[PDB]
Amino acid sequence: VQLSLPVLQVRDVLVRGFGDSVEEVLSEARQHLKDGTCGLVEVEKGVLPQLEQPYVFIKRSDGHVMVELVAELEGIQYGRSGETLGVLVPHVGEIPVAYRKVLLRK
């Protein structure tokens, strides 16, 4: 529910997505958020081509930001929500540059 997500530099990320289908990446992202093993990469130019699809975005749903998960594959998004805060990735020990406090609608 209340989470502080480590913000990772894209070139440091070891595991660059959660899986191979929309349903799987949403499931795995939720599991990693629950387990405290989820990182956040901020979306800047050149970032997404360095990550693996389907993407899982964390989006503002409405000092902890209420967020919802939205997946994207082939330019189609699954879920509808607000401003993108970043793309979620597994965290396997990478050193963050910041944290993002979020309230995951769960």
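Following Swiss-Prot, chain A shows residues 14-75, 82-125, kept in their order.
Yeah, the Cβs are placed from backbone N, Cα and C, and that goes for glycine too.
One natural variant catalogued in Swiss-Prot, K47 to R, is accompanied by this note: In strain: Omicron/XBB.1.5, Omicron/EG.5.1. Within 10 Å of the C-beta of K47 (variant position) there are 13 other C-beta atoms, taking all protein chains into account.
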Quiz item: What does the Cα distance in Å come to between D75 and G82, when 6 residues between them are unmodelled?
Solution: 14
